[PDB]
There are 2 protein chains.
Amino acid sequence: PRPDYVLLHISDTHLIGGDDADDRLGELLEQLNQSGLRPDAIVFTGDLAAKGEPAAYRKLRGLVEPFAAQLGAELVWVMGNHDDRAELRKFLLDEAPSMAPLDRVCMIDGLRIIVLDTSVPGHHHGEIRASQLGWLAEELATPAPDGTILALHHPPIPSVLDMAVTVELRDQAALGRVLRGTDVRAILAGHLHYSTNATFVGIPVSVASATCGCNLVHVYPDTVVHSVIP
Amino acid sequence: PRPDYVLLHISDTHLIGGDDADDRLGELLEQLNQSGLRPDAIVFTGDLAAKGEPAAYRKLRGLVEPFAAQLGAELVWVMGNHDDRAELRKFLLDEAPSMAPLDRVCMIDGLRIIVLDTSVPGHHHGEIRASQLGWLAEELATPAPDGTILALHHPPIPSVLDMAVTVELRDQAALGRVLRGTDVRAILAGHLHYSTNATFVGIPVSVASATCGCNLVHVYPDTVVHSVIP
Ligand SMILES: C[As](C)(=O)[O-]
Ligand SMILES: C[As](C)(=O)[O-]
Ligand SMILES: [Br-]
Ligand SMILES: [Br-]
Ligand SMILES: [Br-]
Ligand SMILES: [Br-]
Ligand SMILES: [Br-]
Ligand SMILES: [Br-]
Ligand SMILES: [Br-]
Ligand SMILES: [Br-]
Ligand SMILES: [Fe+3]
Ligand SMILES: [Fe+3]
Ligand SMILES: [Mn+2]
Ligand SMILES: [Mn+2]
């Protein structure tokens, strides 16, 4: 059975200035390059840079872009709590610096990938602004031919650890009312630094662990398969 | 947030006669015992013994029962392709030897756990007999207060590897027609020897990797969370 789409789900790389998460990610990219995988997209669900440093984004971009271009894969970057919106826009995206949420829509043929920004500047918990929910609702009003993958950092999933509660995504009910009954087929997330899956308003949520392995995502006609790659 | 139920999902232990999967499982049980976890049930989703040997089941029973009794957890054993129904019944369950499918229902308070046998004696692929589907349909006609966890070996999930196709669960459509619209909240499976999750007729399927880590399952009021424990 050939899947309709193949996605690489990587998260929590936590790169720093430079003096380690650098080598851990290099080895991963090298492994996946030698596996012969040819993904349609590579989605990085947040905490890309450990302290949101400019030097870390330039480093990340230099490691990842040759990898993605060789595979012909689309790159999909997501904000995490440790990232800085302005520095990410400047040094990773080549866009004008802004503190506005990093929200974006990306079509892979018939597959829609929506990037949402659950980060809260200067803070570690997650939250989604009313403006973002309106944006998302408007976007989801039109269905994609192959449905939608939602990509964000803070997963809408109960915190199974005490430590995780204080940095969880807040006000999940509101995101739930927007997502319910839409063509969202899967939610890709990070933040937890261990592999987890659950549903949120009937939609499967898959959290990839930290790089500092990853997940393979096979999109089939009637299901989405997530495989944990150690 | 306290979950309603906590389950331990272990799979593919592959114990042999004795001359290694023995030590790998011992270390796991020891770890989980020192973590302070207190699960309601411990579900083993098949391939318990590598060659279905009597000596392997006695060995498994001797390692696991003291572990389960100390935790006050219910033990839930499932048939895999490498197991032998008769030897498992004799040496693990203290039941009269039979080659009939190992199908069973188990209530944990309001939570129903259904064990299904996807094994095919002498073969490695999975299949479910018409008699079993009738049985299952009849059982699922009455809802459980907290819904149902279905536990089986061969997952109803597309095979993302060529090697896996020839030993996959066959005739999934028929299982699907029975499960659709029931109170089945999650399907626990093994067989793949790596962590995987997907849905099957809208129901989340979680495959635990092989012991030869495991999964923690938190059952919440509105969701089931699966965490991969390396
Ligand atoms: C779990 As964290 C402090 O890397 O967002
Ligand atoms: C994947 As197998 C041969 O242990 O059923
Ligand atoms: Br700015
Ligand atoms: Br904001
Ligand atoms: Br956009
Ligand atoms: Br499918
Ligand atoms: Br017999
Ligand atoms: Br049979
Ligand atoms: Br029964
Ligand atoms: Br819940
Ligand atoms: Fe992180
Ligand atoms: Fe096995
Ligand atoms: Mn985070
Ligand atoms: Mn098996």
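Here chain A follows Swiss-Prot, giving residues 10-28, 36-228, 248-265 in order.
How was it done? The header gives X-ray crystallography, 2.0 Å.
Cβ from N, Cα, C; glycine included.
Listed in Swiss-Prot for this protein:
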- A:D21, A:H23, A:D63, A:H209: Fe cation binding site (BINDING)
- A:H23, A:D63, A:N97, A:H98, A:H209: AMP binding site (BINDING)
- A:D63, A:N97, A:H169, A:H207: Mn(2+) binding site (BINDING)
- A:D21 to A: 90% decrease in bis(pNPP) hydrolysis. Does not affect cAMP hydrolysis. Strong decrease in interaction with the cell wall (MUTAGEN)
- A:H23 to A: 50% decrease in bis(pNPP) hydrolysis. Does not affect cAMP hydrolysis. Strong decrease in interaction with the cell wall (MUTAGEN)
- A:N97 to A: Loss of bis(pNPP) and 3',5'-cAMP hydrolysis. Strong decrease in 2',3'-cAMP hydrolysis. Slight decrease in interaction with the cell wall (MUTAGEN)
- A:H98 to N: 2-fold increase in bis(pNPP) hydrolysis. 4-fold decrease in pNPP hydrolysis. 5-fold decrease in 2',3'-cAMP hydrolysis (MUTAGEN)
- A:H140 to A: No change in activity (MUTAGEN)
- A:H169 to A: 50% decrease in bis(pNPP) hydrolysis. Does not affect cAMP hydrolysis. Decreases interaction with the cell wall (MUTAGEN)
- A:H209 to A: 80% decrease in hydrolysis of 3',5'-cAMP and bis(pNPP). 40% decrease in 2',3'-cAMP hydrolysis. Strong decrease in interaction with the cell wall (MUTAGEN)
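DSSP assigns A:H140 (mutagenesis position) to coil in the three-state reduction, placing it in neither a helix nor a strand. Distance between the Cα atoms of A:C228 and A:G248, which bracket 19 unmodelled residues, is 9 Å. Residues A:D21, A:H23, A:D63, A:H209 make up the record's Fe cation site, and a Cβ search at 8 Å around their centroid adds A:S20, A:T22, A:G62, A:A66, A:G96, A:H98, A:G206, A:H207, A:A226, A:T227, A:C228 from the same chain. Our reading of the AMP binding annotation (A:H23, A:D63, A:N97, A:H98, A:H209) yields a largest Cα to Cα distance of 13 angstrom.
Straight-line distance between the Cα atoms of A:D28 and A:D36 is 9 Å, even though 7 residues between them have no modelled coordinates.
Sequence-distant neighbours of A:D63 (Fe cation binding site): residues of the same chain at least 6 apart with a C-beta under 8 Å from its C-beta are A:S20, A:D21, A:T22, A:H23, A:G96, A:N97, A:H98, A:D99, A:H169, A:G206, A:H207, A:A226. For the recorded positions given as A:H23, A:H98, A:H140, A:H169, A:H207, the lowest number of other CB atoms within 10 Å of the residue's CB is seen at A:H140. Close to A:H209 (mutagenesis position) in the fold, though at least 6 residues off in sequence, lie A:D21, A:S225, A:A226, each with a CB less than 8 Å from its CB. Cβ atoms within 8 Å of the centroid of the Cβ atoms of A:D63, A:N97, A:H169, A:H207 (the Mn(2+) site) belong to the same-chain residues A:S20, A:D21, A:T61, A:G62, A:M95, A:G96, A:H98, A:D99, A:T134, A:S135, A:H140, A:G142, A:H170, A:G206, site residues excluded. Within 10 Å of its Cβ, the residue among the mutagenesis positions A:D21, A:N97 with the fewest other Cβ atoms is A:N97. Checking the recorded positions A:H140, A:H207, A:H209 for a CB within less than 6 Å of any atom of ligand 13 leaves A:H207, listed in sequence order. In sequence order, A:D21, A:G62, A:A66, A:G96, A:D99, A:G206, A:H207, A:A226 are the residues of the same chain, not among A:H23, A:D63, A:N97, A:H98, A:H209, whose CB sits within 8 A of the CB centroid for the AMP site.
Among the recorded positions A:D21, A:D63, A:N97, A:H140, A:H169, residues whose Cβ is positioned under 6 Å from ligand 11 are identified as A:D21, A:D63.
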